[PDB]
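Read through the structure below, which is laid out as structure tokens, and then see the notes.
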Amino acid sequence: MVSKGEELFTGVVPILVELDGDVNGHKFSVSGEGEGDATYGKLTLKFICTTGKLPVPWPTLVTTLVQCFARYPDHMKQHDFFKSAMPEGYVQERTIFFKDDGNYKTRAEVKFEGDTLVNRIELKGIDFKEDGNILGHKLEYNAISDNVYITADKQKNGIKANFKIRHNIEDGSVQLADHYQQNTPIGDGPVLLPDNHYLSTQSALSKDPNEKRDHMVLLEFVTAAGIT
């Protein structure tokens, strides 16, 4: 046997992302479009700041801007909460603590609208330093890679996750971003509550040479692991 949510992901699925943000009162919006192919754990996305200049570095928004596209190995498919919640979807919440700086709090709803997987997000950032690495734009436009450690959250019928992102600073140092995550289903049907495991995630950041708006191109791979 297969299992209902996971059938929505056997091919290439269009993705739409919409974010409204406010970081220390600097308001902005981002839209994104692209495709995901969970068979290969593969995401291709392009994001645009629709309000003008992005007031934070693009790399700091990657994790916020669809883990339902992870490739779960066959032997791990009973541990894929994300697809099991579809098409109704899930709420994904985070707190992202930037070491020696402010924090983002995010709330997103990830669900299908027809054949399109949509991620709608609100982001609120507070306590940032005006000349710190974030509001001062001191982070290199560089890839991020790390492991998302997932555990069951029986009490919300969902999952929690934790991970670290170590963003390179232009001086050669590192800006740590400690992520704490919770996901809860939107619908009332059965979902898969996983054993402990992780998502190995690699995001490559680039620019479209023909694009004059403030933007980010991503190529991302996401693979579940940690259960032999």
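Please read every residue number as a count from 1 along the shown chain.
So how was this one determined? The header says X-ray crystallography, 1.0 Å.
Backbone N, Cα and C atoms are what each Cβ position is placed from, and that goes for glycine too.
Database features, via Swiss-Prot:
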| type | residues | note |
| --- | --- | --- |
| MUTAGEN | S145 to P (Swiss-Prot position 147) | Increases fluorescence at warmer temperatures such as 37 degrees Celsius |
| MUTAGEN | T201 to H, W or F (Swiss-Prot position 203) | Results in significantly red-shifted excitation and emission maxima |
| MUTAGEN | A204 to K (Swiss-Prot position 206) | Abolishes the tendency to dimerize and leads to monomeric fluorescent proteins |
| MUTAGEN | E220 to G (Swiss-Prot position 222) | Suppresses the 399 nm excitation peak, leaving only the longer wavelength peak at 475 nm |
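Recorded features from Swiss-Prot, shown on the structure.
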residue	record	Cβ within 10 Å
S145	mutagenesis position	13
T201	mutagenesis position	22
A204	mutagenesis position	13
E220	mutagenesis position	22
* In whole Å, note down how far the CA of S145 (mutagenesis position) lies from the CA of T201 (mutagenesis position). => 6
* What does DSSP say about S145 (mutagenesis position): helix, strand or coil? -> strand
* Asked: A204 (mutagenesis position) to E220 (mutagenesis position): how many Å between their Cα atoms?
  -> 6
* Rounded Cα-Cα span from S145 (mutagenesis position) to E220 (mutagenesis position), Å -> 10
